[PDB]
2 protein chains.
Amino acid sequence: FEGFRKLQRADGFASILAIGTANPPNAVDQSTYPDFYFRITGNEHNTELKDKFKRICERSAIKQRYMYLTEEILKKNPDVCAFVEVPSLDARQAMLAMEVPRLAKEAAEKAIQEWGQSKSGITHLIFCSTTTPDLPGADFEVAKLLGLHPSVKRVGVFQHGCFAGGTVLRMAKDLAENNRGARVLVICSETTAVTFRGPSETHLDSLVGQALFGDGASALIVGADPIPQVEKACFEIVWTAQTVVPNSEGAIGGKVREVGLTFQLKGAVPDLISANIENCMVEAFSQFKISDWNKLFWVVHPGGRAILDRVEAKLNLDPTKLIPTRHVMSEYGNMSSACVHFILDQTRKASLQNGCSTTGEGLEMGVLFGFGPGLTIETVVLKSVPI
Amino acid sequence: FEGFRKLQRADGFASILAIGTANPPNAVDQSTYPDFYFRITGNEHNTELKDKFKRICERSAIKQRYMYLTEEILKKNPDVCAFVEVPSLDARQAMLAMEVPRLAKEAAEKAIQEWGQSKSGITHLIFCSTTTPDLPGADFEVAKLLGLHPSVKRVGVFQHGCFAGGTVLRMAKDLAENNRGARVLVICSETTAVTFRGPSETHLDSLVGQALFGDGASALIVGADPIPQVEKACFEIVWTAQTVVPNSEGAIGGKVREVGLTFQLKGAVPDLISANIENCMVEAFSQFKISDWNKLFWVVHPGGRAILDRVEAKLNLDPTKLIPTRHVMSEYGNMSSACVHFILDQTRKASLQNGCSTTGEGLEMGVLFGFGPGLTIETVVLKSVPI
Ligand SMILES: O=C(O)C(=O)Cc1c[nH]c2ccccc12
């Protein structure tokens, strides 16, 4: 086995070689959502509950969200419009079985097309979705839809949540770097088909989710040692970390039950995240001798307007750092795990079109944060690519 | 940066430094299961169905199984004894929220005790279970029960199934080898609380499972560069592969629904596996100049007696090869993902008590096979350690 381990692994940093995104072709305007939502769920007369919802939507800083669920589909699925008075899991599982792999496929083809290499070269697949209805998981169905080789090594990431956009990058880094020639297809596909439900005055937290969550899928090609003049890297995955904020189990959570996926959200999420964000930064960048957070490009899971404002304030980030992040939240809302990837795409695109010296708005180092159930925080250190 | 990557990764092969296992306290005798099972589910009047089940149990080559579900718990949950006449998911989720982590912690504490080092050195956790009830996944709960550091990087492997015992080793290899000093706690915790239900003439493809599935949890400590005279490896994870057998989608499957997790196993599984197992061996061992399957030690997921028989005959293995495998199936039945880890533990133990020259029955190289929904086959090439 002399030199076997050395030849088996890769040499450089895992690099994002392409980013593709997709969304259901149904843009839903936030300005008119309160009326639509309360009408379609049969709660038009509950003015006070609708006004609380209007309030939440109006302050969400989300102009629109793409949604698989349409008035037609909801009219054919009354049970999904209820809160919890009747079961709806089975019906939702059917929707997921079709929609999650579909968006995943669409986003993956875009990433594959950009990458410009044959899909026969894809060696691994990391597939993530809040939930998956059966066994095999959706990772199997997506691979089949894409016509990937049967020997592609799959890993499904389910029920992790909104922080998984970071999780999949952390996982892809080790796969790409420890396997010479490896090319990992990374996909995050999310849809509110599993969380959408009628409003309830005794569960205002669920109400907030109904105003923030949107649908979408992201796809990446990750690999180390990109081929000169053939493959093109936009970002390098340098270092990662994951940590749980102590004593915050009920801050963000969900439950898969007969009524489908229910979620819980506490108002303290903003404080909890900002109070622990500083340490994530020091632990991540001390080794790089960086202490000025404004010298980095930023990517933050847009869990909610408040979280972003609180993080921006606590760390004294100048107004431009979260522009790409807020831009995505405004145009797509909270697409869970897929969010940070759309933001990375927005970042590199804005950099090229503004004539920046790097894919990271002219800066060398950057940080990407994923937040979710735990409360869990995923930290990803990125390095941009010269333009 | 180049120096950074070199320092960031580990030097040698990912090695198994400890193996721990656990099972519910209730041992269920197979010889008397038909009467108990048909009684507790109120099917004593279905004589033909009962006789069919009896023969399945009698030919299962399974002497006993440990089960979380006792007569007392089943009496307090009649919804679980039904087939699909009434929803039972919610009741099952509650059981899982309790049992999966309980078994997980027990096995993990044992492996950690064998490892002999502080749990503060555990840097990663890979946790696997057929299903998980909420978000966070069970990986979160287990980390908490074990008192792991908040910054331990977690990866939950859900709804992969019986082949996942191989999947986690494939994942642990990259995590351990690409991270210098990394010590990965790998856990598989399975329980029939989620699959147990009454027999049904209309779903015979779901009957065999009730006779074979059992409960149990396994835990391993995987790490590269074991500290001399301190840590002790019993196996090295050399090479891995995953593939899907052509047109066998419905051969092994499951669905998470309002009635709980339903499953189906086609009679063609033994044939499918044996007709593709040869190519798996060639693709895995040709590079090591090995063509004689009998010169390797073996670990095979005991999906069922027939699978083991067909594999043995197809690869013309001598009578001794599947002994450890058949021994675990006899004493524990099919514990899904955990099986191959129990078998690995049995293999090393027997080797050291029979005076063999290595932890692999005196042989240098070995293979470990995981089978499941896909139909998927995980291949893990192992190297024993001198004794
Ligand atoms: O032994 C195998 O190959 C299986 O996948 C059997 C099995 C055990 N537990 C299950 C749960 C859902 C689907 C299949 C199984």
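Chain B is numbered as in Swiss-Prot; the shown residues are, in order, 6-392.
Looking at the header, which is where the method is noted, we find X-ray crystallography, 2.0 Å.
From the backbone N, Cα and C atoms, a Cβ is placed for every residue, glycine too.
Swiss-Prot lists B:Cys167 with the feature active site. Under a cutoff of 8 A between CB atoms, and with a sequence separation of 6+ in the same chain, the neighbours of B:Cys167 (active site) are B:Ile257, B:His306, B:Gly308, B:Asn339, B:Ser341, B:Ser342, B:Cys344, B:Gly375, B:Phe376, B:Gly377, B:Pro378.
All chains included, 23 other C-beta atoms sit within 10 angstroms of the C-beta of B:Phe58 (substrate binding site). Residues or ranges marked as substrate binding site in Swiss-Prot: B:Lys57, B:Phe58, B:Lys59, B:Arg60, B:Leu270, B:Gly308, B:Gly309, B:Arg310.
For the mutagenesis result B:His165 to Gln, the note given in Swiss-Prot is Reduced activity. The secondary structure of B:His165 (mutagenesis position), as reduced to three states from DSSP, is coil rather than helix or strand. Counting every protein chain shown, the number of other Cβ atoms lying within 10 Å of the Cβ of B:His165 (mutagenesis position) is 32.
With a CB cut-off of under 6 A applied against ligand 1, none of the binding-site residues B:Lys59, B:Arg60, B:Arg310 are retained.
Put simply, B:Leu270 is the one of the binding-site residues B:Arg60, B:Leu270, B:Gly309, B:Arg310 whose Cα lies nearest to the Cα of B:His165 (mutagenesis position). Cβ neighbour count for B:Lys57 (substrate binding site): 16 (other Cβ atoms within 10 Å of its Cβ, all protein chains included). In this entry, B:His165 stand out among the recorded positions B:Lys57, B:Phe58, B:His165, B:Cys167, B:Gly308 as having a C-beta under 8 A from a C-beta of chain A. In this record, substrate is bound by B:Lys57, B:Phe58, B:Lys59, B:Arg60, B:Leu270, B:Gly308, B:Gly309, B:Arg310; the longest C-alpha to C-alpha distance in that set is 19 Å.
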